[PDB]
Amino acid sequence: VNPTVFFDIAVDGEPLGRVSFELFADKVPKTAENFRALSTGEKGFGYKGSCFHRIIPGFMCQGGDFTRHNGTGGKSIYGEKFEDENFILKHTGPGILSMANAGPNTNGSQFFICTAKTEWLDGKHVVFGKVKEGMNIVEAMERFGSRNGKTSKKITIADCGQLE
């Protein structure tokens, strides 16, 4: 009903495991369809083969920049940027999937998965999904980041698509 998409994670080419996400298209339809379409790659571009560029242990894992691979690019299926759709949902705990941005109404393709309750981001970042299976794989990824976010290993989305 709400779609499910998966990411298969690899650490330096080696398989790590699969993370599945429920996307709240019932509450944030425009933001969720952008993530759904970038996971299937159906508009011609998307997340497959991209990497997690910033992982801060105890806080979140961030990725989605498939053009510069470092936090400075990415694009949405609606254009360079699109607006903050709403702020109904909050950052209630580990597993929350939320949009990274550069200020009001600058959403592109970058996202982050929280591994803690990060209530100070409420109302600044749009929440649109949550980890359904594989939270333990997110915890395992978390172990390759650091306080400044830089990763000790290359974490990539080796494959991705829609399950439901």
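Going by Swiss-Prot, the residues shown for chain A are 2-165, listed in order.
This deposition comes from X-ray crystallography, 1.9 Å.
Each residue, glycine too, has its Cβ placed from N, Cα and C.
In Swiss-Prot this protein carries:
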type    : residues  : note
DOMAIN  : 7-163     : domain 'PPIase cyclophilin-type'
MUTAGEN : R69 to A  : No effect on peptidyl-prolyl cis-trans isomerase activity. Reduced interaction with BSG/CD147 and ability to induce leukocyte chemotaxis
MUTAGEN : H70 to A  : No effect on peptidyl-prolyl cis-trans isomerase activity. Reduced interaction with BSG/CD147 and ability to induce leukocyte chemotaxis
MUTAGEN : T107 to A : No effect on peptidyl-prolyl cis-trans isomerase activity. Reduced interaction with BSG/CD147 and ability to induce leukocyte chemotaxis
MUTAGEN : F113 to A : Reduced ability to stimulate MAPK/ERK phosphorylation
MUTAGEN : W121 to F : 75-fold decrease of sensitivity to CsA
MUTAGEN : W121 to H : No effect on peptidyl-prolyl cis-trans isomerase activity
MUTAGEN : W121 to E : Loss of peptidyl-prolyl cis-trans isomerase activity
MUTAGEN : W121 to A : 200-fold decrease of sensitivity to CsA. Reduced ability to stimulate MAPK/ERK phosphorylation
MUTAGEN : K125 to Q : Acetylation-mimetic mutant; no effect on its interaction with TARDBP
MUTAGEN : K125 to R : Loss of acetylation and interaction with TARDBP
MUTAGEN : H126 to A : Loss of peptidyl-prolyl cis-trans isomerase activity and interaction with HCV NS5A. Loss of ability to stimulate MAPK/ERK phosphorylation
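Features recorded in Swiss-Prot, as mapped to the structure shown.
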{"residue": "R69", "record": "mutagenesis position", "Cβ neighbours (10 Å)": "10"}
{"residue": "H70", "record": "mutagenesis position", "Cβ neighbours (10 Å)": "17"}
{"residue": "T107", "record": "mutagenesis position", "Cβ neighbours (10 Å)": "15"}
{"residue": "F113", "record": "mutagenesis position", "Cβ neighbours (10 Å)": "24"}
{"residue": "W121", "record": "mutagenesis position", "Cβ neighbours (10 Å)": "8"}
{"residue": "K125", "record": "mutagenesis position", "Cβ neighbours (10 Å)": "14"}
{"residue": "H126", "record": "mutagenesis position", "Cβ neighbours (10 Å)": "20"}
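Comparing CA positions across the mutagenesis positions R69, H70, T107, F113, the one lying closest to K125 (mutagenesis position) turns out to be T107. Closest to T107 (mutagenesis position) by Cα-Cα distance, out of the mutagenesis positions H70, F113, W121, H126, is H126. The two recorded residues, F113 (mutagenesis position) and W121 (mutagenesis position), show a Cα separation of 15 Å. If you measure from the Cα atom of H126 (mutagenesis position) to that of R69 (mutagenesis position), you get 22 Å. Secondary structure at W121 (mutagenesis position), as computed by DSSP, is helix.
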